[PDB]
Amino acid sequence: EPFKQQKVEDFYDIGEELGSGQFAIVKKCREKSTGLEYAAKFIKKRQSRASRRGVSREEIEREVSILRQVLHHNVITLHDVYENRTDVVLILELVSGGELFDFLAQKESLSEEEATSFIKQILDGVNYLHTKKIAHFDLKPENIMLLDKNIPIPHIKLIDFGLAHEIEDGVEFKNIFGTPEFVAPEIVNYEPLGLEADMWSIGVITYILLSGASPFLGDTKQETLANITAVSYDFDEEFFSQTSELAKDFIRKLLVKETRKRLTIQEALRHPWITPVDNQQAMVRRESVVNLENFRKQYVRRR
């Protein structure tokens, strides 16, 4: 087994707790030898059987097997892996530039062309994963992070690969998964899963990015889930008054009931709204905007 048997305190000086999840606590560390700013995700190891605290010994080396395979600019990169007994701490690439949606909340104008700049960033990291047959099933606005906040056009990093899985060809993989809003209908029913699931999320992220209101959330969880299986999403004129017919079409072709008819990542990149062919399309994309009034009002309530 490729793991290190050194005390993590002897090599890295631990500091600020950046943000704790539920079964793991993430703390901003620093290397003793190089003085380089790094992150350190202390993941609590599980006891023996039906323990309430801790993640699996099998499922922890799965999240690692993904991150070792992931070398790309638009996703996060794993620096080092330490373990002792209590915890398995992962030294990751430190990211301190807030959510993407946090940076977009700041913007006072932001066009639909300017918006596509970022969407493309996401798609890039996503395509790298799909190429390696990896599926990041947790794709929410809180997972879409930024390296630095100061830059005119900032870098996007994708984080938290706990809910990532290497997909085989013949081997089926069913499971009940993460967040009420951003989940495919194939996930809601106990149905086989693939890379197709990720693409659904993208469409939901885009929908909210352009308007602020979610396409499937109702009032109760019960409703939200029935909406996703029923595939009910309305482009209300209150939110989408000044949004393009190519933006609506990009989202419309991502949020499909089936899996065959749902767009692949290559198809998302080769879509007009993302990569146009002529000026006739590029003019509409330029002269369209994102409804920041609603986007600010909706995103404010998530804090």
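What you see of chain A is 12-314, where the numbers are those given in Swiss-Prot.
Structure determined by X-ray crystallography, 3.6 Å.
Heads up, the Cβ atoms here are built off N, Cα and C, so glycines get one too.
Here's what Swiss-Prot has on this protein:
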- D149: active site, proton acceptor (ACT_SITE)
- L29, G30, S31, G32, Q33, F34, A35, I36, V37, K52: ATP binding site (BINDING)
- 23-285: domain 'Protein kinase' (DOMAIN)
- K52 to A: Loss of activity, apoptotic function and of autophosphorylation (MUTAGEN)
- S299 to A: No effect on Ca(2+)-calmodulin independent phosphorylation or apoptotic activity (MUTAGEN)
*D149 (active site, proton acceptor) to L29 (ATP binding site): how many Å between their Cα atoms?*
20
*Between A35 (ATP binding site) and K52 (mutagenesis position), what C-alpha distance do you get in Å?*
7
_Largest inter-residue Cα distance among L29, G30, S31, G32, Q33, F34, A35, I36, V37, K52 [record-listed ATP binders, Å]_ = 15
*According to DSSP, folded down to helix, strand and coil, what is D149 (active site, proton acceptor)?*
coil
_Quick check: of the binding-site residues listed here (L29, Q33, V37), which one has the Cα closest to that of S299 (mutagenesis position)?_
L29
_Check the DSSP secondary structure of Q33 (ATP binding site), expressed as helix, strand or coil._
coil
*Taking the Cβ of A35 (ATP binding site) as the centre, how many other Cβ atoms fall within a 10 Å radius?*
19
